[PDB]
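Data block below; observations after.
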2 protein chains.
Amino acid sequence: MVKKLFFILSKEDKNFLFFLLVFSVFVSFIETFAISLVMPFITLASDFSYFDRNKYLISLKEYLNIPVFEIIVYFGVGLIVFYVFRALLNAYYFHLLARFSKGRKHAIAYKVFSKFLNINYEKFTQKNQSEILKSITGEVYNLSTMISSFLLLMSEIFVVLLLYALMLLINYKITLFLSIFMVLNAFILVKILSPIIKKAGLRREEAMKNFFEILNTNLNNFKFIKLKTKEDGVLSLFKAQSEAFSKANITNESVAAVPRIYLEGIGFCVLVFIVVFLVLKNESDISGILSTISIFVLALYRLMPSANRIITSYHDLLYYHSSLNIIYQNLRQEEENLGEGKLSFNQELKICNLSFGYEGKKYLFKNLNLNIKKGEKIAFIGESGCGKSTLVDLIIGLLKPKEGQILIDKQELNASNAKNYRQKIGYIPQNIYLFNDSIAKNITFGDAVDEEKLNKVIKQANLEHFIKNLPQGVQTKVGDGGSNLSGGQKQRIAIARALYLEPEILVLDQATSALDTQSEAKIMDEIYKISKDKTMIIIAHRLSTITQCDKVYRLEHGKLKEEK
Amino acid sequence: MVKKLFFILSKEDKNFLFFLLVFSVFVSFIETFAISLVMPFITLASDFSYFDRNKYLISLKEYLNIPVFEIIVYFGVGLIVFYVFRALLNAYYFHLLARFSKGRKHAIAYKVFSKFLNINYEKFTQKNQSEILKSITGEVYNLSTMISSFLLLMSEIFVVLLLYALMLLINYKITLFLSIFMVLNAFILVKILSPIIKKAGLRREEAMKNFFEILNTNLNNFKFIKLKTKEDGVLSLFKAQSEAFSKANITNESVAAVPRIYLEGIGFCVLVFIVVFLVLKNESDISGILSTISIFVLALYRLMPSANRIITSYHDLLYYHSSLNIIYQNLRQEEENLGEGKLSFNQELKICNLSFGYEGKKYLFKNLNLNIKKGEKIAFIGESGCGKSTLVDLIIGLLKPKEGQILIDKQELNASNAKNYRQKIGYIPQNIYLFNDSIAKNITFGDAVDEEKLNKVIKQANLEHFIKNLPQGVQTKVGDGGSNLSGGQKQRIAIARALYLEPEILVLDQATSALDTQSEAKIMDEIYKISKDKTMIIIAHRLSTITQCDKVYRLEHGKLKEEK
């Protein structure tokens, strides 16, 4: 269970979080060397005796150094300097807890999250977005506040063993009491209150997952649920998650408080009964139980949190940790920074012996071959998602062939020159999930504000007649989905976001002119004269727009053939 | 600032959280009536004197009730019964804190979140989804754990005033000390450590917002960012948020620990000055500072949390609270449960004098009139969003007219019979945000597993030839939006999710046959013979599919006219 922790925190985090245990264990010696001087400076204060008594204090007052006045000044100064050094120490030794916690929360989580970008786009498109986003958030904060209390458990147990090595080793009666009354409540809680708490924590984790994913599942299609506008759908579905997260979070945060209450109870009690046993021959009182009780109460309060944080973090480590590190070996070991190489598309692009499929799956290409010289302007009139959306995307640079090759000018561009060709093609998705911004955003997307490129693309895009019509112009709001940036605008901004990287493969990969019909007529002056410089791919199961193509591979069952 | 709190918690929560203050203030009298007996039972224990001395104990031992043996048994029993009643009370009086906190977290938040479903779909579509989802989550947990410590501040101040009303009212010297040393650190913290902490909290809130929204902004278009596959984009953008949330969360959680450290510091220091000032002839001492110091330390620890929780919750209440309750008066007061009425579409549907726009805004219709008998099968070659999506939607059942009326069989269906007509039309969005499920989900969506309806629709939908081709069939996993649930699959499932509510207005509101071209040829046997029973609306800026329509209102600048 603790493997994934030293497996998530790299050498940097390991070194700096291994020294932290030393800091907390060594500062417990300060909070037991400056805090266990209280009795001495309260018992040497009334009366001014003590130094004319006992072997130690009489062999110390016989050091003839001084009297009993300047010693109080010196001791008060060393105690306020010990307290001031204790606090000056506590600043950085409690302000590093947030560096470890919120650090990994907002360093590790980010690194591993965007680490899921080196993966093949297949499985990245074979897992719900709700699942991905719900994970990269609450689990991060949870395991962050769960890691930063699982290293305060050993410091307090070592400080308790170190408090017992002097006040119970020593002391003998307090030895038996600190080895019987600190282990008699160690099984009363960590066996009876542990399991049910763990189960509550797991139930809470599943509840959180379910909730997040469901709500985001009602989020993407805000419309059909407002088509019926069902308070049925809305209230009931959201109340599944509402009441679930309610009962779960509440039960968790309540059972989490059971520990400290039971610790206090056992403390004041296990005082009472043992006090009631021996009441017929005393006939003396003394101390010895004072310091013992104060120390065992302090230690009990310092291991109660160890217990609770254990119960909850044992439910939080099973959640992420594995699911966040294991999907980082089939996804980062993938198309990561080319492969120290690149290629050129001066000749043709041949497919040759395709044969691919999904992660299930059933093959659909099965030894398929085709070629296209750099400028052929091909088209694929087939089955879409069983033809178009699949074969054309496979033809891009993503989705490794299950038996193919694909050669750009006779160079074998497999998982090698991948990055050096991925950044060498267009897109234009017509139904593009544009993000709220200002017209020019995205447009250039990840380029820049090249103006000379911005304006030129804007005029190239047959959209200058609605951009000049805009209110703020190139900085005109877009909203998001709709958001006038629909087909007409959306797809203009799409061919434009596709002209922003320029060369050299203009795949349709969407809709033959998004929506409008004069668009295969008005963006043909962009699709057939402007775009007369390169190699264009077409996802047209329609007509018209392929009035300037050359190869029309019809993918029947179960192979392609450029009918033309 | 505390207005929105009694404005968020309804009468139920108000009554049950008003009694909580009484419970915590009255149990402080128990934790000061059972905890302040310690001295008495430790000072009457050594020696067995005391009762043969002092007016009180000698007038109490002269009660002749008993001796000094059975009294210890009785007192130990009442102390273990007071402690046991203290704990038995602490159970429910610490397990209601999670009921108030996690309750409103997972009751109030849900209620108000889905409360945003009664709103007009206009502004619900004029605000980013990232903004909506990032709010309905972290802000909920934050204000939940922020509310459940803002009511523990008055109980500890009232218990401190009640501890001072007996140990400092009384005591006189401890009166002056409890009115000077509890107010001298009350401005050292709540003026110097308050402001910067508040600013850190707000900075952290903004950071959290920015981060969440940004990451969700890279989430929706996982493709173009994998088109360039930019570790530039990925790492840099995500690192803005990473380092931001890092510094913010860490600074917040560190400065949040400043209070208790400074409280301890001031405590031991002040004690040191009180022990170092008067030290020129002592020789002899007493108590009076023991109980005083213990009590002021306990109270200081119990108001330190008051201070910190104040500093953070003052930054968390400004976040939600307002933004979560104020958008519940223009959004719930809206189309909420019809208006005790309904209507019938036995005659025609007239528009008459549209003239609508938005909240911006520049009108688009400008006095527009048109009518359509129930079965006309109309089409709008406008431009969508501004004509199709607009007119179709507006006259659909959403987006209140800015000057119109719309009559279904002469009945004025404004904001009244709305719900009784919203649940009386189709949809089919072609590019439908399909969830991750099993073919039949959604299909029926919010209906049921009507089988006789399920199978019948499935065969009606011209998709039986790919459903029978599926692996798990009607329970075939839909990937995401495909995967395999492609254009044909999506739009088949769309016309099908539209046939699931059946009658009576079959709007296109998307794509003239989504993608495929034999689809206006193969789903015409669904669009022109099956769908020969009702009134169909068409969002076709294309051709073909409107080979069976009757009115083709072309919306030029700036009005419509059924050219036909």
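Any Cβ shown, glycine's included, is placed from N, Cα and C.
Counting Cβ atoms from all protein chains shown, A:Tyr63 (mutagenesis position) has 7 others lying within 10 Å of its own Cβ. Here the residue is the original one, while Swiss-Prot reports the published mutagenesis A:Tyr63 to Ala with the comment Abolishes stimulation of ATPase activity by lipid-linked oligosaccharide binding and decreases translocation of lipid-linked oligosaccharide; when associated with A-50 and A-56.
Quoted from Swiss-Prot for the published mutagenesis A:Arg260 to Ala: Abolishes translocation of lipid-linked oligosaccharide; when associated with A-86; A-302 and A-309. In the structure as shown, the Cβ atom of A:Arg260 (mutagenesis position) sits within 10 Å of 17 other Cβ atoms.
Counting Cβ atoms from all protein chains shown, A:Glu383 (ATP binding site) has 22 others lying within 10 Å of its own Cβ. The feature ATP binding site is assigned by Swiss-Prot to A:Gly382, A:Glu383, A:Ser384, A:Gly385, A:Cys386, A:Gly387, A:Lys388, A:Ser389, with sequence analysis given as support.
For A:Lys388 (mutagenesis position), other Cβ atoms within 10 Å of its Cβ number 27. When secondary structure is read from DSSP and collapsed to three states, A:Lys388 (mutagenesis position) falls in the helix class. Here the residue is the original one, but Swiss-Prot notes a mutagenesis experiment at this spot, A:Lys388 to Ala: Reduced efficiency of the N-linked protein glycosylation pathway.
For the mutagenesis of A:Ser389 to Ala, Swiss-Prot gives this note: Impaired N-linked protein glycosylation pathway. The structure shown keeps the original residue. Take the CB of A:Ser389 (mutagenesis position) and look out to 10 A: across all protein chains shown you find 23 other CB atoms.
A:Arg492 to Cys appears in Swiss-Prot as a mutagenesis experiment; the accompanying note says: No effect on the N-linked protein glycosylation pathway. A:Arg492 (mutagenesis position) carries a helical DSSP state (H, G or I). Cβ neighbour count for A:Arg492 (mutagenesis position) (all protein chains, 10 Å cutoff from its Cβ): 25.
Under 8 Å, Cβ to Cβ, and six or more positions away along its own chain, A:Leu506 (mutagenesis position) finds A:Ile425, A:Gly426, A:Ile428, A:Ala498, A:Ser531, A:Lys534, A:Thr535, A:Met536, A:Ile537. Record note (Swiss-Prot) on the mutagenesis of A:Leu506 to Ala: Reduced efficiency of the N-linked protein glycosylation pathway.
Within the same chain, residues at least 6 positions away in sequence whose Cβ sits under 8 Å from that of A:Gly382 (ATP binding site) are A:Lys388, A:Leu391, A:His541, A:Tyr553, A:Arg554, A:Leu555, A:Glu556, A:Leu560. Within 10 Å of A:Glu383 (ATP binding site), judged by CA to CA distance, lie the following mutagenesis positions from the set A:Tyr63, A:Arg260, A:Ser389, A:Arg492: A:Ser389. Of A:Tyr63, A:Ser384, A:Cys386, A:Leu506, listed as recorded positions, those near chain B by the criterion of a Cβ under 8 Å from one of its Cβ atoms are A:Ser384, A:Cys386. Residues within less than 8 Å, Cβ to Cβ, of A:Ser384 (ATP binding site) and separated from it by at least 6 positions along the same chain comprise A:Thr390, A:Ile539, A:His541. By a simple count of nearby Cβ atoms, those within 10 Å, the most crowded of the binding-site residues A:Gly385, A:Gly387 is A:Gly387. Taking the Cα atom of each, A:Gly385 (ATP binding site) and A:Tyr63 (mutagenesis position) are about 94 angstrom apart.
DSSP classifies A:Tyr63 (mutagenesis position) as helix under the three-state reduction. Checking each of the mutagenesis positions (A:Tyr63, A:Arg260, A:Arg492) against A:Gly387 (ATP binding site), the C-alpha distance stays within 10 Å for none of them.
Applying an 8 A CB threshold to same-chain residues 6+ apart, the list for A:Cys386 (ATP binding site) reads A:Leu364.
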